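**Q** Pasting a structure here, questions to come.
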Amino acid sequence: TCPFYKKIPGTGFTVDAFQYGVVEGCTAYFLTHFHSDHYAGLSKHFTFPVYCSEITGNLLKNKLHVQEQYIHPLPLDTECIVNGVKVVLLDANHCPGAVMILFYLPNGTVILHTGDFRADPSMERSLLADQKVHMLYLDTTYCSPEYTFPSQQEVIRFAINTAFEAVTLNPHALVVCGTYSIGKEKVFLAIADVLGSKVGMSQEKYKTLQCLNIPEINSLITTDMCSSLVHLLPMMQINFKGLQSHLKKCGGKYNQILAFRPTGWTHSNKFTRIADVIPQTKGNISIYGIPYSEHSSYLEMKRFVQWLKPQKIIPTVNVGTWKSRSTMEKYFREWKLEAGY
Ligand code: NI
């Protein structure tokens, strides 16, 4: 049965609630982004209206075969009316097509659902600036002070410099990047760009990336692995056995692999700067774990909430244990007391 934190009070709406069957008294189903924990349960047999971004709608049509008559894409940053309620979709700075949802209830309550997000000060100048928010449904994935990570920009700098150096030293090295869902495309695209290569991948993954509008994508990606020196593989194959096997498959075109595994967080961040990251090496295979996050760090989240000053916070992540929930509620109290709301 659908949890309370996926239900929007005073509406017939749910958010990211497709794995519960027919939710009682739900007239419109919103989807914040195309990740499996959120879309779990959509298919060609779905016949309720689905409201989402254009990119997320492209993916529903093409990857899940949801019928076009049930897909209701909305433009971003635009006041729209759904079943008589004013709504706005805002950029969530997560994966391609990911949104936050602003709801303007008939009685005057204003509700922000972040979906999955990485808070950024640029959000302090969207349609959020213009009015008060009574309730915030907050992505609390990394809601603890140990979660510190660098900007995406520093992480990409590190990756580009590392790959450029390795291939300059050895023109027969192959670079591999791991993936398991849309998101984090900049990692592999920035590397390919500095090396003067396209990124090679499976037909299925290429199809997925074509659904995303990215400009100049016919330009950066390909299914011809032979002509590419940046290959994309499933995250599961990013280990020494998987990569030795892949290397065998390339037919003596390459003699070394440098592989990247973009991860959310790893406790090396407690003791180490990005500059100081080193790989795991075995034979002619090196694996770098890099902290490329598409969720807010603790401090980024804190800042966003102390700016917004919501009257009530409802966590959507880490809600399954009493110790987690209690920990989060203690932080929310601190933030409020420090900011004076
Ligand atoms: Ni997500």
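Numbers in chain A come straight from Swiss-Prot, and the residues shown are 700-1040, in order.
From the backbone N, Cα and C atoms, a Cβ is placed for every residue, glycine too.
Found this in Swiss-Prot, in case it helps:
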MUTAGEN   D838 to N  Impaired nuclear focus formation, reduced interaction with PIAS and increased sensitivity to cisplatin
MUTAGEN   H994 to A  Impaired nuclear focus formation, reduced interaction with PIAS and increased sensitivity to cisplatin
**Q** Taking the Cβ of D838 (mutagenesis position) as the centre, count every other Cβ atom within 10 Å, in any protein chain shown.
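**A** The Cβ of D838 (mutagenesis position) has 24 Cβ neighbours within 10 Å.
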**Q** Identify, in sequence order, the residues in the chain of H994 (mutagenesis position) that are 6 or more apart from it along the sequence and have a CB within less than 8 Å of its CB; answer 'none' if there are none.
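**A** Residues satisfying the criterion: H793, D815, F816, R817, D838, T840, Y841, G963.
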